[PDB]
Every structure is written in structure tokens, then in C-alpha cells.
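Q: Once you've had a glance at the structure underneath, I'll fire off some questions.
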Amino acid sequence: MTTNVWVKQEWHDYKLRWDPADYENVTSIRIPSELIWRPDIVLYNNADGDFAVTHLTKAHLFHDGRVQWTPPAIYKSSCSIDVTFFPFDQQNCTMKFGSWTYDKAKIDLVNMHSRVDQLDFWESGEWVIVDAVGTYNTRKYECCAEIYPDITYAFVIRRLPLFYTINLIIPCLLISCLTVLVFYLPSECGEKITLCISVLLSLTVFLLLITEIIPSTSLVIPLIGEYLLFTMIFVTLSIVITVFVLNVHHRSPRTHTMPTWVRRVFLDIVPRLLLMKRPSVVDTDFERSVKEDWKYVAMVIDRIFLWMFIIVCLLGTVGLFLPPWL
Amino acid sequence: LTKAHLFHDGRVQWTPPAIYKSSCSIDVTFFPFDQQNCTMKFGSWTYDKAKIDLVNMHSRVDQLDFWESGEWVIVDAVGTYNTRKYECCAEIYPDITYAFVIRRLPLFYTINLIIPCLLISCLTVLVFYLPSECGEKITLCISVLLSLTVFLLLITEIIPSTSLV
Amino acid sequence: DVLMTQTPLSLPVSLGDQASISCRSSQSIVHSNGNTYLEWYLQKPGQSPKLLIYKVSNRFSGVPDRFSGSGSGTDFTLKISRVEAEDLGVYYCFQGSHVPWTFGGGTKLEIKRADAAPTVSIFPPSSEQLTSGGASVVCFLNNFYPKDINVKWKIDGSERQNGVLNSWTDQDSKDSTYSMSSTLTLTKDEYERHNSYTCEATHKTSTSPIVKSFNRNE
Amino acid sequence: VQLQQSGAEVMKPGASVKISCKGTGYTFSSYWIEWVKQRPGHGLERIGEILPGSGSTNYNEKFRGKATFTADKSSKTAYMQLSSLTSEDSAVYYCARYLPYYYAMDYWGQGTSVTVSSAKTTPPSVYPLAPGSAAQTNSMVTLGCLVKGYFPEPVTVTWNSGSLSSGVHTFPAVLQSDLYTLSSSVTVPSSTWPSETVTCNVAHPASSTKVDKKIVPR
Amino acid sequence: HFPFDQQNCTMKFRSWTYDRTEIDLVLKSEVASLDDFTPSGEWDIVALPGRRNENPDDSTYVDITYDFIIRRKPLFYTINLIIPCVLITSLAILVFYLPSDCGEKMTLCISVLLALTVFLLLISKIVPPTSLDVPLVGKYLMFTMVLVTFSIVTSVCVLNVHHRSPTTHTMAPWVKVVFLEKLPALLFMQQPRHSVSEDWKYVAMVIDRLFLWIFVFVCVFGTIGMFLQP
Ligand SMILES: *[C@@H]1O[C@H](CO)[C@@H](O[C@@H]2O[C@H](CO)[C@@H](O[C@@H]3O[C@H](CO)[C@@H](O)[C@H](O)[C@@H]3O)[C@H](O)[C@H]2NC(C)=O)[C@H](O)[C@H]1NC(C)=O
Ligand SMILES: *[C@@H]1O[C@H](CO)[C@@H](O)[C@H](O)[C@H]1NC(C)=O
Ligand SMILES: *[C@@H]1O[C@H](CO)[C@@H](O)[C@H](O)[C@H]1NC(C)=O
Ligand SMILES: CC(=O)OCC[N+](C)(C)C
Ligand SMILES: CC(=O)OCC[N+](C)(C)C
């Protein structure tokens, strides 16, 4: 997490005192911060950055020994990212500031305020700082025999989801809508394979596109990632079933013999349960009669899985996204 | 600017590290089995041959503490002492140029580019054996053409944008 | 997981005699680093195991030189040149190569000596037992060796096997001999109905089973 | 270096225990803590491991779900929690210091003994046993003092101020029905038996019972 | 063994000013301290031993090298690279069970090849570009791509055979006695034989069924080149 903050340190120096009456009523002066002792506050959980302030602006100095130092700094702190509900996720990234060499008995940190100052904040337009409160902690390290204080700032930021919604979720939903349409497509058009293969390739492409965003952590899996993976599994199953159905549809007496049980089941029992009634038609030609029978078996098998898939997809989606919302 | 070892007899030893980005002309004629010859030309910038003369400590570049990259292997690295004059200035300036001859290990790029290219090339003539009733000759030949173009573009992003080779 | 097996389960060997324990692996435990991580742990009774050998051959600092490991692939052996009393215990293998890390079966090392004849004694229950409402019949088989022993109960001629208690003691130190205290418990109605209670012993030193019977009717 | 474990724990079936292993004298947070279970019967079984510095943990398939590891860094201690205790879970558990592919399990804990049983702290029910009336007298005769109906362990059965340390065979205890029971025998000359005074000094530290009842000659 | 791999990264500490005759480096503890470590979430720490090395041939060289043995947590990649790869690979065999009348064999096999090649390029982009060893996943994908190219060639041949009529090709007697009598018996097909054009169609179907077996035993045996990884 890269941030642009002003570190507002203030302390009392007993040597830098004077009475303004002697010096033409000079209550305060600005002196270079490199000429005076300063606390060595460092960012503990740093990553790809600088531990301590490097700008060294001029420090305000008053007539009662007080000192105010407010240098800028770009801190690239580390923070564990949770992408379970991406792009609706809310992150909690922390900054740990403390004196690096003066233990509690020598330097102690006093919370100036209890909340990061956002008066001069520059609204990014991509994140919303829900809360940012600094907490005071003191713990012992195995390095040393003295307690070292510190202040931990927890930046609770919530992502605005419109951009990623529009760019990933909606296209993903549109592609997912077409998972079951392969089963309702007639076998004669010769496009079932095209449709299911295209859906599978698009889903894999979107899975990879999401993969290049989210962190490569093994603790959690984004809900969208799991949903895409399961849709991919179901599309692979649909491809296999479609290949089998196409194989069935193109059988003829010169190539295959229909077992009696197949005819019985798939022309009396199964069609009745699905509310699809075959017209009572008599074909004089035997081969055409069987050829049409194979074609009807192909329609029946597709209709079975269309119900099976639509039930599975409808249950799965609700059984995956509803609980997180509630 | 590390510390320099100074001996009682006036000798001075200076061994500072450096990370140099030296430009070298790349020949990709035999990529990914190519052999590169990238040089580093060292010499004094202001002291001519009459005030500072360089001597070769050792012809071969030391590799005792080398860290095998895993991608290239140093075939040869020998520094050559050259002396030449520049139009700026009237004095002769000596220099030492080290020629690093590095041979690429082709397993990675072999597997990732050559083999897919061979597989796609194996299908170039198949369109002529497909029956026309299938109604998928066009799909096959178009797929072959687009795959070859995609791989040409992929190679384009690796090799330098030179016109010599 | 990598299944580790050791043979023999018991390896009797007299003092000063070389001994060899075998260790086999389900699959090769050699590692890409150039070493195989096999270890040998010895556990004296009632104590935590002590490391002896790691990486097949290397000896943990402070172990007697007599220990010596060797092997490769899926066959490893631990050799002891001149055993002693302190070498008694159980030796376990351990594979440190393939996660998860599993232990071996365990090899109980014992010492072999001249065969010793068993000592069989039988005792009846006690009066306090009689008041308590049961029976506790027990016979001791003391100072027998080797482990080729057996026990059976013959009540009034009939063999009684239900409700039979079995208990034995590991190898001793003063004499290096075993012992057995198998017993059984009956009820008062059972205790006073049968006439004779007997328990026999079968041992290598005497193929003919030993008989130790006492009559309830007396 | 030293690893200290908690004391023996006795819990009813279905309960959950928390065994603590505390290590000192080294970098605790950078060494894995192997947990090993050793059933009284035989066999060392590795439960799992934990790296206190991080939170990583591995559990063997057998013990997955049964055991849970939590490590506290402030106090150099690691804790294992066993869920839904049962009979077969009664055993001695060890904690060891391990660093994979490097220094082996060189240091172990003293061993925590865990017993699962619904029985309560029943004092001893010692039933001293004397030779039966129908028994021959030889130059060498063996005595006997049986202890039963006692729980928990251990019971330091011995003789008067160690009257006869040698020739004593304290057989391991056994669960007859639900309470541990054992037996002991010592070998004494029959000539001195009428004269000598020896008593089986039974003791039960858990119940704070020290009863020494001898066997009167029959 | 990507993505189930274990890395052994070392950090070598030396004094770039003073040699062993001026300063001697010593190890305060044999392992690095994790007393204040924050778990990674992608990489698992195994061991951080520290060793002090000397050079017996130099006597002026001393260093302290910490070996960082880390183990990758493989769920993320096992979900994002392996499962999709296996799903794509499972489609390599279907082309041989696809009736030639459907006119979609080329589409299916070509799409499978495209997907496998894309996954291979992605895997090549995730791993270092070193030529010392090949990830088992990459090798398995390469072998699958070779199989799929062979399947494309076979499907072209089978499509050519299928679309043959007695007015353009003549079936040799050996073709009959082999493909319509012997080979179907071995594959349990038993041509109904209850007209010449339909013999060609059956011959083309016989070749597919034969290769469906070959692409199933080999693909199933392909687990030997994949099961070794986990
Ligand atoms: C991680 O990588 C390092 C360096 O690549 C490996 O260190 C090397 O490990 C081998 C095996 O132990 C060492 O060789 C052995 O050294 C001992 C002691 O000198 C010697 O008695 C043996 O006969 C053998 O020669 C080697 O010296 C060592 N090198 C360094 C620089 O440490 C390490 O083993 C790797 N670890 C893993 C888990 O992969
Ligand atoms: C954010 O993290 C800090 C420290 O990890 C924790 O104390 C705080 O409760 C967290 N806030 C929320 C809203 O989860
Ligand atoms: C490398 O280049 C240098 C100058 O460019 C040349 O002198 C040398 O012969 C080259 N090396 C080889 C092996 O050709
Ligand atoms: C004394 C000293 O430099 O301590 C540094 C470590 N810290 C910040 C944990 C105290
Ligand atoms: C004099 C002087 O600075 O010359 C610099 C240019 N060079 C390297 C060609 C001599």
C-alpha cells in the first residue's frame, strides 16, 4: 500500500529555550531539522521503501522549547489482502510506527489524535477510507530487555466496485448465461461444439484475467474465482455430454443396432416424464423409422440434461452467492 | 567507493563493485541457438596515454565467484588493450575492451517457441487432404494462418528491432 | 506417506556379539539436496528416545563409536559392534525426507543366553475375596526364557478360557529372564462348584507341558 | 537446551486436554515442535508439528482433526489440544525439537502421560496372597502380594524398607474390568520364612495410601 | 515440481572491507530468529539455518550463509493452472468419439490445441527462463499438445476416408477383410451387416474406435507423467 502522509511529530527540547523579550519578541523560528535531535520513528512493516523520513523539512521551534516537525513521506507498507468478495472487498492495511532505538523508558509516543487526519485528503476515486484510527501498543522484543512502544494505524478501505463490476462481473455473467444453451440447440445445425467450446475458452480467459489481478495467496479463494471454476467444470461436462449426444444422433441401422431396452425407456418412459409427446406417426421405411428414432433419442437425452443443468446451475449460484450477501 | 587497501610500499588496491548497463549489438540470426558477443570498453576519461597507462592484470576475466545465471554460459571473456585517438583531442587515449562471448541455453525457448511452431507447421498441408464435403477446410487453414501470425508476433516482442539481420 | 518397516521385530544377541537391524522404505527417500534423511532413535524403557544416527551414517555427537549406520536407496542397516547392558532398548527408524515425516515400526533388541527352565506356582483366592463375592485365581510363571512360553487353564479337567487374564514382564537385568502372571477371576457360585483348578505351561525347554493343579475340594 | 512438558493428566471419555511443551535455551520461534504419541503397547506415532514463529502446522492423516496445535511466542510454549478423548487415546505424548533437512530431533520432552477412563480415584484393594495349604515346601520358596481395585497409577509395591531388593518381580498393572490391578512375587528361602519377617510395603501416592500388610505363613 | 516446489534461497553475509585476518565473523545462534515474523500467505517457511564458512585454501575468507528453505502453498495455482489444464486435456480424446457426419472434428481438436498452447505459454511466463530443467506441468502439456497434433492428423485422415463413395474410390479386398471383419471383432463392434458408401463410413468409424483406445491407454498412462509431481 503506497500512501503520501505527513508525519506530525512534536516534542519538548530543554536546550532550545529562550525568552523572547531579549530577542526583539521572536517567539518562534524555523530551523533546518538536521541541526537538532529528532526522534528516529521508523515504519516497522516496510516493504519496497524507506524506513525513516528522508525529506527533512525545516522544524518549527518555539520559545518554550517545543518543536513541531511535519515532513512528508511516501510509505510503501505491507498489508495482507483479502479478496474473498472481490470486487466488493474491504481491505484492512496497517502501518506500524515506533521508535527504533529508544525504549519506553527514554522515548514514549503519545497519540496526538485518535484518527488519521483527512482534511487535505485527495480523494482517489477508487478507494473509500471507511476508518483509519491509530492504536497505541507496547510489547517486548527478544532483541532487548526494555519495552518498546509504538502506534499502529489501521486503514480500513472499501473498494468502489463499479469499474471492476462492469469490466469483469457483467461479461462473466453474460458468458455464464450461455452454459446451458448448448443442450437446447438442435444437433442438425452443426454448431453445438462451436458454442460450448467458445463458452469454455471465454470462461478460461476470464479466469486468467482475474488471476492476474488477485494476489497469489493460498489462504482464501475469491468467490468469483470459485464460481468461474465451477462453471468451467460444468461447461466441460456439457462438452462431453454434447459429444456423446452427437454420436448418438448420427446412428443408423447400417451402423448401430438399437437395443430393445433403449427403445422402451427412451420412447415410452422418459419422454412421458418430460411432458414431450412424440406425434403418433407411422413411417413405411424401416431404416428411416429407426433413423428418426435415433434422432429422437438425441433430443430426449439433451432435454434430460437441460433440466439437470438448469437445476444445478440455478441451485449452485444461489447456494454460493446468497450466504455472503446475508 | 569502497575502502582502498594501502600498503607500506605505496601500492594501492581498489576493488569496488559495479552494476553496468553496457550496450551491445545483438545478432539473432540463429536464435534461440544464437551466440552473443557483448563488449565493455573501459578506459580513463581525462588522463591520456602519457599520464595514465592501463595494464592487463590478467587476460581472462576472473570467474571465481561467478553466479551461474542458468540462462547464458560464458564461452569466453578476454580483455584486449586498444589505443586510439578521438577527433575531440590531440592525445592518444588507451583503453581495455572485454569481449563477453555468451552462448544461450536453448531448452526454454526451444520448448516454448520452436516445438509449437513445428506442430503448427506439420498441419500446413493437411487442408489439401481434407474432403470438401466436410465443410471445414477453411477453418483449418485459417487456424493455421492465424496461429503462425500469432507466433511471429510473439517472437517479434523478443528479438531486437534491427534491420541488419 | 512413506511406510517404514523394520526387521526383525526382535533381535536376540549375546553380549559382545555384533547385531544388525534392517530398515526398508515404501519408496526411495533420497532427496534432491544430495542427501537422504534417515535417522535412528533408541528409546530405553520409561525414557524419551535419544537420537543416535542422522543422515544414514553421521553419528550424533556423544554416542559410542560402536554404533555405525549404513545403507542407501531403500535398504538401511544399523550395526552395533560390541553390545552391552546399556544398549538394551527399542530402535526406531525415521524418514526426514518426504512430508509428512513418519516413524518406523520399532525393533525390540534383546540379549540371548542359555535357555532357562520356567518356575510355575499356583495360589487360590483369599478370604476377603470370598467375602467380596468373587474369585481371583492366579499362578506365577517366573524366571523363564526365551519367550517361547504358553499358558492354559484346565478347571476340573475342563479347559476354561473365558475371563482369562494375561500379564507378563519384560526382560530383567539381574538375570535377563522373563516372567508371566496370567490369572482369571470366577464368581462364588462358580468358585465353589468346580472341583479342581489347574493352569499348565508350555515351553521350549520342556516340550511336555507342565501341570500345576490344586483341588477345590482339597 | 531443555524442553519441559506438563504433568500427567487424567480425563473422562469425551473430554479434551491441552498438553503444553515449553522450550528454553535456544531460538524457540525458529524450531519445529514435533509431537509424538507412544501407546503403552508399542509403536511411536508422529501426531504433527508446529513452527511457533509462524503458524504453520502439519497433521498426520490418522490424527487429523483429533489434534490441534497452538503456539504462544511470549512464553516459549507450544500447546496441543486433543478433542473427544477416548480409551485408545491414553498414552505418553512427547514433544521434540526438529529442523527439517538439518539438525534432527536431538532434544525431547520428559513425556506427558494421559489416561482416559470414567473411573474415579479408587484407593487400593490389596488382597495379600499366601501359599495354598496344599503346597510342598522346598529350599527355595516364592512369596506373593497382590494389589487390585486401585486407580490411578503408580503403586510402589516393595518390601520392608527394601527388605529384599533382589529377586523381586513387580508385574505390570492391568485393567481387569475398569480399575488397574497388578501382582508381585519375591523368592525367599523356606527355612528362614518361618523366622524372617517380611512385608509387602504397598503404597499408592495418588491416594496417599501407604499400607504394608505381610503374608502370614500358612 | 511447480507449483508444489520448494526453494532453497541463501543470503551470504561478508565484510567487504576487512578479511579474516582483521575481523572474525561468528554466529550468535545457529538459526535465524522468527520471534517477530509475519506469515507470508504464499510461501511457507521450513528452515533458516546459519553456517559460518571458511576457505581452507585462502585463510582470508570468512562469511555467514543463511539457507532459506521455503515451501510454496499450492492451492492458488492448483486451482488456477492445474484444474483448468486437466479439464482442457480431458477433451483431447473426444474428437475420436465424434461422428464424422457432424462436421465439427476440426473445430474441437483445433480448439484443444489452441487452449493447450496458450496454457503452455502462460506457464513459460510464470517460471524463470532458465534451461536447466523443465516443469513437470510444462512437460505434460507439451506431450499433450503433441498427442493432439497427432489426433488432428488422424482426424483429417478419417474424414478423408469417411467421405468416399464407390463412384470415386474402390475398396481393395484387403481393406474389406481387415476393417469390416477382423478389426471390428477385436474392438467389440460386430457390424450389424443386416451400400458400398456405407461400408466406407463404417471403415472410417473403425479407425476412430481404434484410435480412441490408443488415446485412452496412453492418456491414462499419462498419469505417470503427472502423478509423479504431487
Ligand atoms: C541448500 O543449498 C545449499 C547450497 O546450495 C546446500 O548447502 C550444501 O549442502 C551440502 C549437503 O550437506 C554440503 O555438502 C556436505 O558438506 C558437509 C560439511 O562440509 C560434508 O561433510 C559432506 O560430505 C558434504 O560435502 C555443502 O557443503 C553445502 N554448501 C553450502 C555452501 O552450504 C544445502 O544442502 C541446501 N539445502 C537443501 C535443503 O536443499
Ligand atoms: C483491522 O485490523 C486490525 C489489526 O489487524 C484489527 O485490530 C481491527 O479490528 C481490524 N478492523 C476490522 C474492521 O476488521
Ligand atoms: C567478439 O567481438 C570482438 C570485437 O567486436 C572481436 O574481436 C572478437 O573476435 C569477437 N569474438 C568472436 C568469438 O568472434
Ligand atoms: C536496540 C535496537 O536497536 O532495537 C531495534 C529493534 N526494536 C525496534 C525491536 C527495538
Ligand atoms: C579530455 C576529455 O575529457 O576527453 C573525454 C573524451 N574522451 C574519452 C574521448 C577522451
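Just so you know, the numbers here start at 1 and follow the chain as drawn.
Cβ atoms here come from the backbone N, Cα and C positions, even for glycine.
These came from Swiss-Prot, pasted as-is:
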- A:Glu123 to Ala (Swiss-Prot position 205): Loss of CHRNA4:CHRNB2 channel opening potentiation by divalent cations (MUTAGEN)
- A:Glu126 to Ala (Swiss-Prot position 208): Loss of CHRNA4:CHRNB2 channel opening potentiation by divalent cations (MUTAGEN)
- A:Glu142 to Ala (Swiss-Prot position 224): Loss of CHRNA4:CHRNB2 channel opening potentiation by divalent cations (MUTAGEN)
- A:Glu212 to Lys (Swiss-Prot position 294): Loss of CA(2+) permeability (MUTAGEN)
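Could you give the neighbours, burial and distances for every feature on this list?
A: Sequence-distant contacts of A:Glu123 (mutagenesis position), defined by Cβ-Cβ distance under 8 angstroms and a gap of at least six in the same chain, do not exist.
DSSP classifies A:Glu126 (mutagenesis position) as coil under the three-state reduction. Sequence-distant neighbours of A:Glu126 (mutagenesis position) (same chain, 6+ residues apart, CB-CB distance under 8 A): A:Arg159, A:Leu160, A:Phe163.
On its own chain, A:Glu142 (mutagenesis position) has no residue at least 6 apart in sequence with a Cβ closer than 8 Å to its own Cβ.
Reduced to three states, the DSSP call for A:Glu212 (mutagenesis position) is coil. Here A:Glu212 (mutagenesis position) comes close to no residue that lies at least six apart in sequence on the same chain with a C-beta under 8 angstroms from its C-beta.
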Q: For the mutagenesis positions A:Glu123, A:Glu126, A:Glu142, A:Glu212, return the ones with C-beta distance to chain E below 8 angstroms, or 'none'.
A: A:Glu142
